[PDB]
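Colleague: Mind having a look at this structure? Questions to follow.
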Amino acid sequence: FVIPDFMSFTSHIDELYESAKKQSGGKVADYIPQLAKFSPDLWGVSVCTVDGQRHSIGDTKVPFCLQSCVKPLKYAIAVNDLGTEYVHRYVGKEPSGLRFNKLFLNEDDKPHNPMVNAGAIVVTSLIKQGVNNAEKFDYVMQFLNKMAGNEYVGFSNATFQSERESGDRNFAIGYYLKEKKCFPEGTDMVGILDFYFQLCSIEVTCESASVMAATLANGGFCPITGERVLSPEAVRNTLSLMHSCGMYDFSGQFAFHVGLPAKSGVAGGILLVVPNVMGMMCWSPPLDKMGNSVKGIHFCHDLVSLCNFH
Amino acid sequence: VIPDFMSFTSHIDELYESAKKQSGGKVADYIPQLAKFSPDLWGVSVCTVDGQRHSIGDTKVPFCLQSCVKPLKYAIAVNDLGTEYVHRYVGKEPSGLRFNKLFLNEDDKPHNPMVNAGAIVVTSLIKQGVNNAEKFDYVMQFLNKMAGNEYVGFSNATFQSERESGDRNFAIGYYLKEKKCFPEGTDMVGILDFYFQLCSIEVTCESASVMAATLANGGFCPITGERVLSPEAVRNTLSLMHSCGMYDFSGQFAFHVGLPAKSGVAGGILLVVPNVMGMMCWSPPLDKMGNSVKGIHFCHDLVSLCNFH
Amino acid sequence: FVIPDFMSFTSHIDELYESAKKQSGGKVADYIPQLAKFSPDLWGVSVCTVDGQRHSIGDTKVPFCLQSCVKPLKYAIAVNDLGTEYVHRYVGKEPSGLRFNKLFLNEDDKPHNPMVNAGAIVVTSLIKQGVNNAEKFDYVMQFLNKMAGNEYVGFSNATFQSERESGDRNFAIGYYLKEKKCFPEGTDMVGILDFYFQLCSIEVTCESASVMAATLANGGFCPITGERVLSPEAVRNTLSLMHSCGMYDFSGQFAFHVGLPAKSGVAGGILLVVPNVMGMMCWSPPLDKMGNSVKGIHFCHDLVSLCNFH
Amino acid sequence: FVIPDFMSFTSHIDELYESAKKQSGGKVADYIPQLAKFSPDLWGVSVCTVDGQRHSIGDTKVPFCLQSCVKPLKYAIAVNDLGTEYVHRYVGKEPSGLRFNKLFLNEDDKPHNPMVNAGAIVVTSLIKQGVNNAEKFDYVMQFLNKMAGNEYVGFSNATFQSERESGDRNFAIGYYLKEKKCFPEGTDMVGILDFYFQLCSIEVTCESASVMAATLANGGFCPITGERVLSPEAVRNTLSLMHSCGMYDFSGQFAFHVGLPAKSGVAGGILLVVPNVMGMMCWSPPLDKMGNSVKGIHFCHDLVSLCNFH
């Protein structure tokens, strides 16, 4: 009952879709063939409110991997499993002010936030200590399936292989973290990076990602099934981190124009959450210079200019 | 707004006693005019957007708006000129370092209007081409309109000490001048003098609470009802305060309180609850990082008790 | 004598001069009109051996300001007056590794070396404490006249006026040093900066600068007059500093190719010292991208390639 | 003979040795037991002139590993085999001004100098591209045997095993270099790091290291055998690099006090070269805060205070 029209709202959504469809685009990957095979013409939007209302426009049935949209999810899982005090004992909560792949730590020799690469690696290490990687992956997959309301969540072996054979910057970051002793006692760095690469290669559709964001919007209760999947503290911390450093150094400027918790991925996916209202996923393979889809950014700006929100 | 300014005032009056039982740290000691206030001073003022007021403690002792004037001067500049002209010279993103760091962003511009360089540049943008007397008169009239004709004054004793001890500010000003970060036809020394004058404007907790309430209301003074600021100006000011209001601590603050708050070196915390109220907390004691211990404790207790956030 | 013949050597120097004259050049000043009015065709070389032997080629009678070639001389004056332990109580003796006009101090909150701008400002603050600028300038000028063997040393007021109204970076450095308590007790920063600007404006010809370089190479004894002007410790420390960080971030590369104590100024001047052998001055307004005279650098490279020295 | 008496010189050497023997010492390793098993009382000095004159006092027949004293040797080998213009195409020649194990490159995305860890890794990569590690090790060992005049040069398997499983900072540096494509085409980073660890574990005696330094002092001609082992350009570049950044950030300060090309290892070894005169090795397990032997530094300071040298 939060938006009891879903007729003019969807009309405006389609209008914004058509308006943003006119954008040319940009380079997508230019470094690997796995992400360079997607044609730039693909562009889809999926909206899911906190009541179960759903609306998909464009091509929302084409699966794509969650490159950087899984960091809030893994952080929420870690917080729910362990607790805020324990999970923030190893990582910070302030924005670094530099690029996401820079090799440096704060004054406490800890990663600045769970959104940067080092913070993501540490948070991945924190999950299910002293267990085989297969069990960790099964646990994360079942958690994602429960969070998405039993929608389509799958694995992309080719993408995982490409990342594991191309991502040596993450290996440098992991070795640097191991040297500074930022990991919990009794962990294997190579296995941690393998699990991180496996997590980054999980693929979803636009509707499934919209439901996943709507779960965070609702406050840990799935809008479809109604089952409690996350504690309120985990959702609150995830939203705070996404609002603070969701888009890295650009994030603050984003908060100046859109002012919503959103996360951007390499695969051209923008996952945004309007708290107590709804969640959206916008997929557009073409990317701009700083690693964000031009169509997704244009759609978000047009939406925040149209409706009040913010 | 609050149909319980009776029991709500009781909650405020119990958080006041909860935060009073603290020892804390130092006061300031950088200028003699601020290392004089007794550590036991502790006051809270609250003004809702509907005009209801409530104060408890030492809310009638004037104190300088050392670093709490940056949001107000930024709002004045944006209202006078506009968002696109104001941000043509300063950025809108956090720097990730201390407020007095001598470095610019990738575009050779100050990172945000909250650091010292950004504050100086924004000060350079107010009432261009006029002498300092008229600039100060304009700013004081704007502040009087902002506070609903409450107590706003000037502390010359603080201004003289601050003016002769701002070596870092002079270095920042010369660095900005060398990098061509100022509008054409500006005297840097006069800009720094006007900055020192602005930092020395003193208010009580009542007037600061009214200013926070009028920021919460959207440019409309809760008491008088006169529109003083444009919606764009107050929206941008709130966004900047939420993003980088507490400098490198800001994110952590947003992790716990999640409200737009600004902290001064005179032990003042000006916090805004949008569409709800505006509050001012004064406690001259400061911790190791530069915030009042009593004010921070009060903010944490308030956000733990009431939902807000 | 150091050069038993001094006839073949003069022919070699002349042919090196002719070879270096063929260079085109670059920009000259671009920041002040006093140093930007010099025509690129000016190119002169002066040589003075430690035994008094002299040789001048080209237009060496045109005065020019000692912009940044006065730092070794002022450091030598300060060390001779005060002592190594007192002088280095305020400045370091190690290269910074960054640009010369960078605003940062070492781990001890002191200037890295007396060759960067901050170190030079501190050093000129250390000279003749407790006296007004007139007597300071008189003392420095008498010391320079003693160093040059009563050759031509003068003051360029137009250059001084141009500099004192355009040194914003120097003012920022001075205020930064004042804040960090890097100055001796009882000093006026503005007066120190004015004295620094006055010192940078002292002008000489190639002959006087060659005599100064020969005095440094001789161990404090002026080759012409034969009277001591500097203590051995002062000249040794000055030579060590010039070899270590004489050319700022390029210095090491210079030591990789030439391996001699050389100091470069923004007025197209190269002061070269061959210890126990001679001292040379090369003047060419044409400057390169990094702030060195193209003709002077070419002459130094060709000279070190031809003769052994070192 | 460059030293005609060689009787008073040895007497002064013994006096300096006795004077330095009174130093207390400091922590040696405190992180591994392999380097912590050496008793602090060990202290030896060996001197070899360019005429084949040898003199050693102390425990000069106790083998110890060449930890950081092998970087000049490997750089000289690479320059002699390949050429200066090709060797410096991948590494710089300027001091970085920071710690020796910092993860950053210069403005050209190259290691600052061959003395830092990244420069050493790249230099090791430059040697014998596309060849098995056994052949590379045999070539390096035979080159060291020829340079040392067929003295004792051996391998320490325990040290190599301990280093290859503890130095993750080197792995981080190698992965960072591989990300920036600082390596030559067709190289394996893991094999390069294994070869680097093997090279760092080569052990010698004080007498053999003294002969090794005297070979560089003589100018590529072994003082004992008389056979040409290195080109003059290689030894000149090695001496220039050692003088510029032999002791990393402290190096400049060293040049202010001692002013000689010296290299210091973490195994408590100082290898110093007096050009055209002699070469010395000083071994002392006791180490100071910045990673240098206290007895070695004190001996170098006393030696430079007693004789002129420089």
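By the numbers in Swiss-Prot, the shown part of chain D spans 224-533.
Technique stated in the header: electron microscopy, 3.1 Å.
Heads up, the Cβ atoms here are built off N, Cα and C, so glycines get one too.
The following feature annotations were taken from Swiss-Prot:
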| type | residues | note |
| --- | --- | --- |
| BINDING | D:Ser291, D:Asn340, D:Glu386, D:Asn393, D:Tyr419, D:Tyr471, D:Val489 | substrate binding site |
| MUTAGEN | D:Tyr254 to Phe | Increased enzyme activity in the absence of phosphate. No effect on stimulation of enzyme activity by phosphate |
| MUTAGEN | D:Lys316 to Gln | Forms dimers with full, phosphate-independent activity; when associated with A-325 and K-391 |
| MUTAGEN | D:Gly320 to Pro | Loss of enzyme activity |
| MUTAGEN | D:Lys325 to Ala | Constitutive enzyme activity that is fully active also in the absence phosphate. Forms oligomers with full, phosphate-independent activity; when associated with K-391. Forms dimers with full, phosphate-independent activity; when associated with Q-316 and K-391 |
| MUTAGEN | D:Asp391 to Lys | Abolishes assembly of dimers into functional tetramers. Loss of enzyme activity. Forms oligomers with full, phosphate-independent activity; when associated with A-325. Forms dimers with full, phosphate-independent activity; when associated with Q-316 and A-325 |
| MUTAGEN | D:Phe394 to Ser | Impairs tetramerization and promotes formation of homodimers. Impairs activation by phosphate |
Colleague: Taking the Cβ of each of the mutagenesis positions and counting other Cβ atoms inside 10 Å, which one has the highest number: D:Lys316, D:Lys325?
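Modeller: That would be D:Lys316, with the most Cβ atoms nearby.
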Colleague: Do me a favour and check the Cα-Cα span between D:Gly320 (mutagenesis position) and D:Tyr471 (substrate binding site); whole Å is fine.
Modeller: 7
Colleague: Could you tell me which three-state DSSP class D:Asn340 (substrate binding site) falls into?
Modeller: helix
Colleague: Using C-alpha atoms, which one of the binding-site residues D:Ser291, D:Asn393, D:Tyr419, D:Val489 comes nearest to D:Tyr254 (mutagenesis position)?
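Modeller: Among D:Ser291, D:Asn393, D:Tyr419, D:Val489, D:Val489.
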Colleague: Where D:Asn393 (substrate binding site) and D:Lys325 (mutagenesis position) are concerned, what is their Cα separation in Å, rounded?
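Modeller: Cα to Cα, D:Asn393 (substrate binding site) and D:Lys325 (mutagenesis position) are separated by 10 Å.
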Colleague: Provide the list of recorded positions among D:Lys316, D:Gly320, D:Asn340, D:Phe394 whose C-beta sits under 8 Å from chain C at the C-beta level, in sequence order; use 'none' for an empty result.
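Modeller: Qualifying residues, whose Cβ lies under 8 Å from chain C: D:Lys316, D:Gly320.
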Colleague: Select the closest residue to D:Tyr471 (substrate binding site) from the following mutagenesis positions, measuring between CA atoms: D:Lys316, D:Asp391, D:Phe394.
Modeller: D:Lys316
Colleague: Test of understanding: give the count of other CB atoms lying within 10 angstroms of the CB of D:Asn393 (substrate binding site).
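Modeller: Step by step: centre on the Cβ of D:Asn393 (substrate binding site), count other Cβ atoms within 10 Å, giving 22.
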Colleague: Sequence order is fine: just name those recorded positions in D:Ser291, D:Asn340, D:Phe394, D:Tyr419, D:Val489 with a Cα within 10 angstroms of D:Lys325 (mutagenesis position).
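Modeller: Near D:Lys325 (mutagenesis position) by Cα: D:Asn340.
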Colleague: Would you kindly determine which recorded positions in the set D:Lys316, D:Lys325, D:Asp391, D:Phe394, D:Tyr419 have their Cβ under 8 angstroms from any Cβ of chain A, listing them in sequence order or replying 'none'?
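Modeller: It is D:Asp391, D:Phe394, listed by sequence.
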Colleague: What residue among the recorded positions D:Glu386, D:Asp391 has the most other CB atoms lying within 10 A of its CB?
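Modeller: Going through D:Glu386, D:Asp391 one by one, the largest Cβ count within 10 Å is at D:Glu386.
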Colleague: Using a 10 Å radius around its CB, how many other CB atoms surround D:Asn340 (substrate binding site)?
Modeller: 23
Colleague: Which whole number of Å gives the largest C-alpha distance between any two of D:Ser291, D:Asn340, D:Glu386, D:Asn393, D:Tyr419, D:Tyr471, D:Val489, the residues noted as binding substrate?
Modeller: 21
Colleague: Round to the nearest Å and give the CA-to-CA distance linking D:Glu386 (substrate binding site) with D:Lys316 (mutagenesis position).
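Modeller: Cα to Cα, D:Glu386 (substrate binding site) and D:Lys316 (mutagenesis position) are separated by 27 Å.
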Colleague: Which residues does D:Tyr419 (substrate binding site) neighbour through Cβ under 8 Å, counting only same-chain ones at least six apart?
Modeller: D:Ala343, D:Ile344, D:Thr347, D:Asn393
Colleague: Cβ-Cβ under 8 Å from D:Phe394 (mutagenesis position), same chain, 6 or more residues apart: which ones?
Modeller: D:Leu416
Colleague: For a quick check of packing: other C-beta atoms within 10 Å of the C-beta of D:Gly320 (mutagenesis position), how many?
Modeller: 20
Colleague: When neighbour density is defined as the number of other C-beta atoms within 10 angstroms of a residue's C-beta, which of the recorded positions D:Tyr254, D:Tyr471 has the lowest density?
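Modeller: Per-residue Cβ counts within 10 Å for the recorded positions D:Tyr254, D:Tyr471 bottom out at D:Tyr254.
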Colleague: CA-CA, which of the binding-site residues D:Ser291, D:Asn340, D:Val489 lies nearest D:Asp391 (mutagenesis position)?
Modeller: D:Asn340
